[PDB]
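Chemist: Below: one structure in structure tokens.
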Amino acid sequence: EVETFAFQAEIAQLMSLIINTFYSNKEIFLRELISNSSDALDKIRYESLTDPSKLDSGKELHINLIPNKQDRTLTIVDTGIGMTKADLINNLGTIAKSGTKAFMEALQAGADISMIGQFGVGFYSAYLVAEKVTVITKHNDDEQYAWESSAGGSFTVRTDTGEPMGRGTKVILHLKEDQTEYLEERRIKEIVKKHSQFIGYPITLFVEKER
Ligand SMILES: CN(C)c1cc2c(cc1Sc1nc3c(N)nccc3n1CCNCC(C)(C)C)OCO2
């Protein structure tokens, strides 16, 4: 049911560096995730031009940001192309192995952590603000899956029984206790305005309900 996998060594090392670094400009995580969502939306849109049935699983292309102060979670949800089981357990890490290496070489050479996106490994900037990350994802060609990792060198994959989603990806950030500023409406708005103003899809920030 729940399978556990080891990260490749280079990715484990970058995750430890990110989760333990003293780096104050942590807000870039949201730019990186929104950008990843935007690429996923780009891909399903492009593919649907030659195969319109790929949108049977959902026509709306958007990004939602959903903070939850009770659970202390921030969720980025998109209706992009999603990820398969093969992506989650192996293929993404096969690609990220080289980008993770190049990024850590650049950090040693004096590059900034905010440049992580240029190396194709921006997803891991989520561990600037999160102690655990859960990814619920559904690709047209596969079943709905739940990926999860608290760093420490391993991650799990299981078939997801909640939701379902139709198509797309939810990144659930279980925030560190001292990073709850990223659950506030005004903070999230400021970050999106500064880093994601030109994203070509509707970004809807959900507001929380209790006064
Ligand atoms: C480091 N790294 C790449 C990564 C590792 C992960 C991970 C996600 C990602 S980044 C991401 N976010 C996505 C999203 N929101 N939707 C669909 C796919 C998404 N990918 C994968 C790349 N997509 C490229 C493409 C095909 C869109 C050009 O989850 C567990 O381990």
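Heads up, chain A uses Swiss-Prot numbers, so what you see runs 16-226.
Keep in mind that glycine also has a Cβ here, set from the backbone N, Cα and C atoms.
Quick paste from Swiss-Prot:
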type: MUTAGEN; residues: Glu47 to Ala; note: Strong ATP-binding. Strong interaction with HSF1, HIF1A, ERBB2, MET, KEAP1 and RHOBTB2. No effect on interaction with TSC1
type: MUTAGEN; residues: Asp93 to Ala; note: Impaired ATP-binding. Strong interaction with HIF1A, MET, KEAP1 and RHOBTB2. Loss of interaction with HSF1 and ERBB2. Los of interaction with TSC1
type: MUTAGEN; residues: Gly97 to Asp; note: Abolishes ATPase activity
Chemist: To the nearest whole angstrom, state the Cα distance for the pair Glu47 (mutagenesis position) and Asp93 (mutagenesis position).
Modeler: 13
Chemist: If I restrict to non-local contacts, at least six residues apart, and a C-beta distance under 8 angstroms, what lies near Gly97 (mutagenesis position) in its own chain?
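Modeler: The list for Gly97 (mutagenesis position) reads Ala55, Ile59, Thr152, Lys153, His154, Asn155, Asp157, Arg182, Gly183, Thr184, given in order along the sequence.
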Chemist: Of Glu47, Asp93, which of the mutagenesis positions has the most Cβ neighbours inside 10 Å?
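Modeler: Its Cβ has the most other Cβ atoms within 10 Å: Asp93.
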Chemist: Going by DSSP, is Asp93 (mutagenesis position) sitting in a helix, a strand, or coil?
Modeler: strand
